[PDB]
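Reviewing the structure listed below.
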Amino acid sequence: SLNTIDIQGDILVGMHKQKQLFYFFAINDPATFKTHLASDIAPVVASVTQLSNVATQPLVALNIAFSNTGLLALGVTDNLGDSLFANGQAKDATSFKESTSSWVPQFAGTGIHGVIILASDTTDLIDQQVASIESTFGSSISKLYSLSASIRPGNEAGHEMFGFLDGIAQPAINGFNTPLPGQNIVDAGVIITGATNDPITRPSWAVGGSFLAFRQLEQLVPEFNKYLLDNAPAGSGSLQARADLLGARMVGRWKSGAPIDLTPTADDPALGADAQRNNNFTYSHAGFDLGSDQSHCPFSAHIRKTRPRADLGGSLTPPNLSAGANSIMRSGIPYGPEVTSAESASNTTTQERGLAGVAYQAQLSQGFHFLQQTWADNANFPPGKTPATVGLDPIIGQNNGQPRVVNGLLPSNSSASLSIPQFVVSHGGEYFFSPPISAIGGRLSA
Ligand code: HEM
């Protein structure tokens, strides 16, 4: 069974602090680094057990993950069982129809050896922890890049930068989570390496870890808002209400969290707020042909592209359990400043903001990489539809900088096509392995 005392907390619980820092480092002296990894990092790594208890949240929650080159630097030559992780995200960029020439330069390579995730309710406490780490490790650790992130303010807390409530939908791990209505239920080994029904044999010290896909995804918020107004479907409501409908058609949920599949023509903010109801759907509706009906939710909507539910078979009534092996745990957090008055008034981004994307899975080829390449970026996914060309995911779908053709968004005519500029721009990232806590002061410090 699942040993949550040994699993790093961000994987299954999230840090649930107002502020986070992603501190990307190189290891310069493995002997000194190992000594301090065991003495200074391991004792303050937050576990799932610790973060699951309202009364044991630390002042600074800390997790740590290593890239392939970081494990090599530590003398760990084992095969962790993941070719994508071993090769690094830069080499995978073409799989997503993007180029590393657009990336943060530090990500366009394999010089990054790991990431420390620090989380606290204030940045001052994060900075103090960083200063301590740099003091005790000396030059054996070196900062190559960092990204600060924060929960958004006020009534946008928990929403991403486009304004949509985020963090609603996650896989439930059988035997660990109590499933919510409509939630997929998966074996622990989909997320945790070496856990139940992970088919890939792992090094013994790596049991209890997970692969972390980090993505710095810039969001063009004023441009997105203006696009919705400019393309809003005709109807009797206000222009902004119709623009909001188009945005909800693109995501698959209203900004409140209400799923369009259950409320297709107007928001239901009470539904969006209710975790017992807001995920209780499969995309099937009796009396409608699943292969052609886009009146409830477009086939191209973001959440339908990333968790297809009945589009990949299984139960037509909730819970649908299809494609459990393609599940990911998400712990992303927004970054950058809030949109300023001048940016909104000019419909133009002038500062970088977006999502610090964090996806956890036991197999990169089945999780993040698969969702991006085989589903979101695939104009013929989901399969078996009419028209067969679904188009790309309007939120994350990529085609080498081209405008994306996205079909089915307009309720009055499912054959109507839109050519949509990117509103999310990748600045790159890296693939890491978040080890079990025992490996931090154990194998990795040996
Ligand atoms: C800036 C980029 C992104 C934005 C703005 C975004 C936004 C959202 C929103 C608003 C939701 C609905 C809330 C929820 O169901 O929890 C969602 C769900 C989801 N997103 Fe994205 N997301 C982004 C990137 C990604 C990427 C890169 C992936 C994977 C390749 C991804 C995978 C998912 C999944 C799996 C779900 C849950 C689907 C379900 O279980 O029904 N997202 N996202």
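Swiss-Prot numbering applies to chain A: residues 64-509, in that order.
From the backbone N, Cα and C atoms, a Cβ is placed for every residue, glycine too.
Taken from Swiss-Prot as is:
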MUTAGEN   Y208 to S  No significant effect on enzyme kinetics
MUTAGEN   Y208 to F  No significant effect on enzyme kinetics; when associated with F-398
MUTAGEN   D229 to N  Drastically decreased catalytic efficiency in reducing H(2)O(2)
ACT_SITE  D229  active site, proton acceptor
MUTAGEN   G230 to L  Complete loss of activity for ABTS and Reactive Blue 19 but not DMP
BINDING   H365  heme binding site
MUTAGEN   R393 to L  Drastically decreased catalytic efficiency in reducing H(2)O(2)
MUTAGEN   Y398 to S  No significant effect on enzyme kinetics
MUTAGEN   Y398 to F  No significant effect on enzyme kinetics; when associated with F-208
MUTAGEN   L418 to G  Acquires new moderate non-stereoselective sulfoxidase activity (KM=0.6 mM for methyl-phenyl sulfide(MPS)). No activity towards the bigger substrate methyl-p-tolyl sulfide (MTS)
MUTAGEN   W438 to S  Complete loss of activity or at least greatly reduced substrate affinity, enzyme activity and catalytic efficiency
Just to verify a number: CA distance, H365 (heme binding site) to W438 (mutagenesis position), in angstrom, no decimals. 10
Please report the distance from the Cα of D229 (mutagenesis position) to the Cα of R393 (mutagenesis position), rounded to the nearest angstrom. 10
Closest to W438 (mutagenesis position): which of the mutagenesis positions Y208, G230, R393, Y398, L418, going by Cα position? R393
As a whole number of Å, the Cα atom of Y398 (mutagenesis position) is distant from the Cα atom of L418 (mutagenesis position) by 6
Calculate the distance in Å between the alpha carbons (Cα) of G230 (mutagenesis position) and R393 (mutagenesis position), and round it to a whole number. 7
Hey, what's the Cβ neighbour count for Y208 (mutagenesis position) at 10 Å? 17
For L418 (mutagenesis position) and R393 (mutagenesis position), determine the Cα separation and express it in whole Å. 11
Near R393 (mutagenesis position), which residues of its own chain have a C-beta under 8 A away, given they sit six or more steps off in sequence? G230, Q233, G420, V421, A422, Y423
